[PDB]
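Novice: First the structure, which I've put down as structure tokens, then a few questions once you've had a look.
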Amino acid sequence: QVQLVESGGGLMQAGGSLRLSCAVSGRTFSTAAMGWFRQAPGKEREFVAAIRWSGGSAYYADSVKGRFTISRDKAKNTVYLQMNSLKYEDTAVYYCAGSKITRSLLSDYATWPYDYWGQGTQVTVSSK
Amino acid sequence: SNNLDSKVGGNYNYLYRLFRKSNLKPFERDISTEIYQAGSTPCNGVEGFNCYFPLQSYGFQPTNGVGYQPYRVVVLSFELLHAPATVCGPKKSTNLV
């Protein structure tokens, strides 16, 4: 019923420019919020960026602040993550997600679970 | 309805429209989720400058002002149409003379 279709990313040099998409079909996230996660090998899935859909306020983790940017389109039903100023540590499998709960604090969306998950797309950052 | 519609931190589940192309007629209902083009460049479903989503979520907190706290409103519309009357009061009828 609800499908989150991801695209973009891949292998490139350090500091490269990417913009990951996650097409949303069959549902709107107006009152809830959408978020991004990445999962590196041997680690837990970690928060990156979550946004309120209706309001457009953004919330970022300290590992991505000033380097990653989240944006959304409501009619296209797509969320973006502008991936600028990459580092080596950013290599992971990136997961787009959307929540079913309207949390008063956009900060609660960094830990509260999301009931829709995407397929996952690899992003790899290379050397010289 | 502050007690029911207000939760710790505020409820945002209820939306209201901010922009529309024209004045609504009486008893006219629009529920489209189109991007509103407040400018000259057509949005074509693309948000940005002069392309906002027409709806805005309410902020309903228990500590909000009384004028900001949520209210439940019902509007009863009365009509005398081309038919026998159907909705009648609790009045007791009597025999005819």
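So for chain B, numbering is Swiss-Prot's, and the shown residues are 438-534, in order.
Recorded method is electron microscopy, 3.3 Å.
Including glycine, each Cβ sits where the backbone N, Cα and C put it.
Pulled the feature table from Swiss-Prot, pasting it below:
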MUTAGEN   B:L452 to R  Increased resistance to neutralizing antibodies. Decreases HLA binding to NF9 epitope. Increased binding affinity to human ACE2
MUTAGEN   B:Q493 to N  Reduced host ACE2-binding affinity in vitro
MUTAGEN   B:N501 to T  Reduced host ACE2-binding affinity in vitro
VARIANT   B:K444 to T  In strain: Omicron/BQ.1.1
VARIANT   B:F456 to L  In strain: Omicron/EG.5.1
VARIANT   B:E484 to K  In strain: Beta/B.1.351, Eta/B.1.525, Theta/P.3, Iota/B.1.526, B.1.1.318, Gamma/P.1, Zeta/P.2 and Mu/B.1.621; May enhance affinity to human ACE2 receptor
VARIANT   B:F486 to P  In strain: Omicron/XBB.1.5, Omicron/EG.5.1
VARIANT   B:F486 to V  In strain: Omicron/BA.4, Omicron/BA.5, Omicron/BQ.1.1
VARIANT   B:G496 to S  In strain: Omicron/BA.1
Novice: Using only C-alpha positions, which one of B:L452, B:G496, B:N501 is spatially nearest B:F486 (variant position)? These are the recorded positions in the record.
Specialist: B:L452
Novice: Here's one to test understanding: among the recorded positions B:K444, B:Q493, B:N501, whose C-alpha is closest in space to the C-alpha of B:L452 (mutagenesis position)?
Specialist: B:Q493
Novice: Sub-8 Å Cβ contact with chain A: please pick out which of the recorded positions B:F456, B:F486, B:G496, B:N501 have it.
Specialist: none
Novice: When the Cα of B:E484 (variant position) is compared with the Cα of each of the recorded positions B:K444, B:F456, B:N501, which one is closest?
Specialist: B:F456
Novice: Given the recorded positions B:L452, B:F456, B:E484, B:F486, B:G496, which one has the fewest other C-beta atoms within 10 angstroms of its C-beta?
Specialist: B:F486
Novice: Taking Cα atoms as reference points, rank the recorded positions B:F456, B:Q493, B:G496 by distance from B:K444 (variant position) and give the first.
Specialist: B:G496
Novice: C-alpha of B:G496 (variant position) to C-alpha of B:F456 (variant position): distance in Å?
Specialist: 18
Novice: What three-state class does DSSP give B:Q493 (mutagenesis position)?
Specialist: strand
Novice: Which whole-number value in Å describes the distance between the Cα atoms of B:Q493 (mutagenesis position) and B:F456 (variant position)?
Specialist: 10
